[PDB]
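Novice: Have a look at this one.
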There are 2 protein chains.
Amino acid sequence: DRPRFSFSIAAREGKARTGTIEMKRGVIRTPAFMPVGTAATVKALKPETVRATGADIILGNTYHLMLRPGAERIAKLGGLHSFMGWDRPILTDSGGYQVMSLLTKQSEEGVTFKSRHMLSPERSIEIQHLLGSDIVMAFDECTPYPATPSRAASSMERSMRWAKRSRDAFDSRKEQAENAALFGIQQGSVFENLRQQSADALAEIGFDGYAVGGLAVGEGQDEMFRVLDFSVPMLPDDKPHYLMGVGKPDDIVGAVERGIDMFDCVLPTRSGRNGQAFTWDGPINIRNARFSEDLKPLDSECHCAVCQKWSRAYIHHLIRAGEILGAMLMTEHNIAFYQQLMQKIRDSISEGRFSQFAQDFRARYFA
Amino acid sequence: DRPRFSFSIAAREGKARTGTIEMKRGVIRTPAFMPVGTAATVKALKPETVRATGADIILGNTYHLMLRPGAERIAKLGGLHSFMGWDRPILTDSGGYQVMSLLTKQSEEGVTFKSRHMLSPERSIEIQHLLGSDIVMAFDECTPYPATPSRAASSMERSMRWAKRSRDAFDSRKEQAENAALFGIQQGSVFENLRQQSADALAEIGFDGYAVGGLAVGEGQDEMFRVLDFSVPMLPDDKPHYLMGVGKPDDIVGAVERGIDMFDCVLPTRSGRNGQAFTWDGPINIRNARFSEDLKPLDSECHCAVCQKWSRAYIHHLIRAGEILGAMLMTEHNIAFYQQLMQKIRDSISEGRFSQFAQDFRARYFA
Ligand SMILES: Nc1nc2cc3[nH]c(NCCN4CCOCC4)nc3cc2c(=O)[nH]1
Ligand SMILES: Nc1nc2cc3[nH]c(NCCN4CCOCC4)nc3cc2c(=O)[nH]1
Ligand SMILES: [Cl-]
Ligand SMILES: [Cl-]
Ligand SMILES: [Zn+2]
Ligand SMILES: [Zn+2]
């Protein structure tokens, strides 16, 4: 029987690592990409299809699920896993990014938003328990970008107080503490000293894993990478590092080069439904007239079921026609592509050729 | 190797028949229900899923496909089967029902509609060839309901002239004549004498199968059944009888009792996406608040993959949220339900207990 939580690093190359997280509901291969299932569904895919693409874990959201269908309701129905039919690990965000994204009244106690609903470290942790989340995220505040050093510091300090409250709420619930894991979230905007203070605070509290929060909020890749350069080494080496909300394939590769182990983003799903398909030669927009009679699959090397069977021409027709099958096929391919990217990353680190892979990947993707 | 077309009747009970149509691309068990795939997709389902529900054949549409993505385009891409990934038989309607349903200029030559597109017996048959249809429908005119006897007669007479033109166009195309089948369509509105004249004309021309056209156009079940009572026996007994656009489960049962072998309708797909699920105890609307915490499957006996795995409560959430997976699950279940209905019909006729099945079905469905 697998443990509640165990992270093991099998191979390294520079700051990059590959390994596994073992949890009760399954093993997660790292670096990992988590498809997003915000509304208790990875949009347009059955869970069996999500798994077939190679996903080990999916992401859910405290904020969205507390609104619809409700956290207490999901608990009454047996929990999120049973509800949606995904029996493997689920990581849930805490609501902290909705603390600035989707009327709000903020205080030291938490955030109320408008019917009116409240979130606090205690309520967020409770909701994640009711959902039966395997990886629970601390309740934080994603500092807006740009932020002044003073505002970034005040925000980060509140988040660290909330991180301690999250830890205590989680630990006070025996079933949760014994069966789930808790990750802390580093804040501090783009400021090295604040990132260090945040890392120190989180490590003092102690978590099963550490997220880099407050990025992928409009800063751009150069700045994100600059912040990762100094921020990731501040986190405990022996625990997973999770970069929230990232990202494009090149963002993922560069983040892995900087020590990140876990990723999530809506890009493959959302942009798939909008007609964007990922390929090793860069993204294409399948709606473009140039694809109307193209018999080739979305990508020439992709091993997914979509690329085995259907042409660009057919998918072009479906997306132009607003057909549901178009969304289904685009999404399955994009998620499969993302998982294949993660597999190539894992294999190349394992073989000590990740730097070469990154270079080759970029040369072709951006040709 | 299967023949171009062979219909064999294995068992009878009153006017009801069960048997098989053998065609080059596969066997069709009758009575048969054909899922509708108007836009080169059965909405929200992969072809493999359509097949898994038990479908032997699907329906496409000359009118819709000639507009998008285009008949010549589909031919250039290898035909409709290859295009959409369904390798079994496809029946295509001729456009004759759009001749009154979806600006139009009608003449003895055909129908022009507005870009401008033309349909005639010759062009309809040609389009169906370009698509690579297995069962080609004659180009007709679905007489509006209600119709005066004079107007119904004039319309029917034109349709019979068009049926002869359809026959000749089909026969003049060697590859089509050798590999596909051609069905004629009976018209005559609700008038017995006109239905007889139409049947006589079609039988004189000679077809592989015979559709009852001009019904399911607002007349209601009592009147439809009254017309079927005298119309079906006018058609050749040794060929399939196809009731176009029907229908609700009770309509199908009653039509089989009256000698119909083939059916199509958008009800399971369209109403599925709208939240209506078919059950042996009658349809339910899954959006209803009463289902919000109902852990039972859509139907208590249904053997489909949806009912094996997901609850009413989950599907209720998905449909209320406008989630694509909701459409996918509802549609798969409804099409599976329809196929299970057809299987029960076939088995009960084979066993000489169809009358009892019809009675039992109705008692429970309408309880
Ligand atoms: N709790 C918590 N969650 C986070 C989630 C984040 N997501 C992102 N970036 C991506 C934002 N997406 C872009 C696509 O539309 C939806 C929002 N950046 C994120 C940062 C955080 C964070 O600091 N805290
Ligand atoms: N060529 C041809 N096709 C037919 C198709 C028919 N469909 C129906 N009834 C169902 C109509 N649906 C109802 C759901 O919305 C779409 C149209 N009735 C139909 C009658 C005909 C017909 O006489 N000729
Ligand atoms: Cl999405
Ligand atoms: Cl439909
Ligand atoms: Zn693919
Ligand atoms: Zn079912």
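The numbers used for chain B are those of Swiss-Prot, and the residues that appear cover 10-111, 114-125, 131-383, in sequence.
The header says X-ray crystallography, 1.4 Å.
For all residues, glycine too, the Cβ spot is worked out from N, Cα and C.
Just lifted these from Swiss-Prot, have a look:
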ACT_SITE  B:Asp102  active site, proton acceptor
ACT_SITE  B:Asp280  active site, nucleophile
BINDING   B:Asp102, B:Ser103, B:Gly104, B:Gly105, B:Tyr106, B:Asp156, B:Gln203, B:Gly230  substrate binding site
BINDING   B:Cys318, B:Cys320, B:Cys323, B:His349  Zn(2+) binding site
MUTAGEN   B:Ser103 to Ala  Strongly reduces activity
MUTAGEN   B:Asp156 to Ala  Abolishes catalytic activity
MUTAGEN   B:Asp280 to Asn  Abolishes catalytic activity
Novice: Spanning 5 missing residues, the endpoints are B:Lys125 and B:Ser131. What is the Cα distance in Å?
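Specialist: So the endpoints of the gap, B:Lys125 and B:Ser131, lie 5 Å apart at their Cα atoms.
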Novice: Relative to the mean position of the Cβ atoms of B:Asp102, B:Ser103, B:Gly104, B:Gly105, B:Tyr106, B:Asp156, B:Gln203, B:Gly230, the recorded substrate site, which additional same-chain residues have Cβ within 8 Å?
Specialist: B:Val108, B:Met153, B:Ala154, B:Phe155, B:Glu157, B:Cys158, B:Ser175, B:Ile201, B:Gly229, B:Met260
Novice: Among the recorded positions B:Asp102, B:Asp156, B:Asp280, whose Cβ has the fewest other Cβ atoms within 10 Å?
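Specialist: Checked B:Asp102, B:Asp156, B:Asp280; of these recorded positions, fewest Cβ neighbours within 10 Å: B:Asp280.
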Novice: Excluding near sequence neighbours, so keeping only residues 6 or more apart in the same chain, what lies with its CB under 8 A of B:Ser103 (mutagenesis position)?
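Specialist: Result: B:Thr71, B:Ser140, B:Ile141, B:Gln144, B:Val152, B:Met153, B:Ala154, B:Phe155, B:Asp156, B:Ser182, B:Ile201.
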Novice: Checking proximity to ligand 6 here: which binding-site residues out of B:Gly105, B:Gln203, B:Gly230 have their Cβ closer than 6 Å to it?
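Specialist: From B:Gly105, B:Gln203, B:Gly230, counting a Cβ under 6 Å from ligand 6 as near, there are none.
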Novice: Should B:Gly230 (substrate binding site) be counted as helix, strand, or coil on the basis of DSSP?
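Specialist: Reduced to three states, the DSSP call for B:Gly230 (substrate binding site) is coil.
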Novice: Can you name the residues of this chain that are 6 or more positions from B:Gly104 (substrate binding site) yet have a C-beta less than 8 Å from its C-beta?
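Specialist: Residues satisfying the criterion: B:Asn70, B:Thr71, B:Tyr72, B:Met75, B:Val122, B:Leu135, B:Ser140, B:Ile143, B:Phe155.
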Novice: Which of these binding-site residues has the least crowded Cβ, counting other Cβ atoms within 10 Å: B:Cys318, B:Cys320, B:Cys323?
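Specialist: Candidates: the binding-site residues B:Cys318, B:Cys320, B:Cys323. Fewest Cβ atoms within 10 Å: B:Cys318.
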Novice: From the recorded positions B:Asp102, B:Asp280, B:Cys320, B:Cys323, B:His349, pick the residue whose C-alpha lies nearest to the C-alpha of B:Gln203 (substrate binding site).
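Specialist: Result for B:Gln203 (substrate binding site): the nearest of the recorded positions is B:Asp102.
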Novice: Check the binding-site residues B:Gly105, B:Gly230 for other C-beta atoms within 10 angstroms of each C-beta and report the one with the most.
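Specialist: Of the binding-site residues B:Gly105, B:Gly230, the highest Cβ count within 10 Å belongs to B:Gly230.
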Novice: Check the DSSP secondary structure of B:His349 (Zn(2+) binding site), expressed as helix, strand or coil.
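Specialist: It is helical.
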Novice: Counting other CB atoms within 10 A of each CB, which of the binding-site residues B:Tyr106, B:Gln203, B:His349 comes out lowest?
Specialist: B:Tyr106
Novice: Distance between the CA atoms of B:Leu111 and B:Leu114, in Å, given 2 unmodelled residues in between?
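Specialist: Here the Cα-Cα span across the missing residues works out to 9 Å.
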Novice: Which of these recorded positions is closest to B:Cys318 (Zn(2+) binding site) if you go by CA atoms: B:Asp102, B:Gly105, B:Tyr106, B:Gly230, B:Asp280?
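Specialist: If we rank B:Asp102, B:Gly105, B:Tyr106, B:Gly230, B:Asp280 by Cα distance to B:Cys318 (Zn(2+) binding site), first place goes to B:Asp280.
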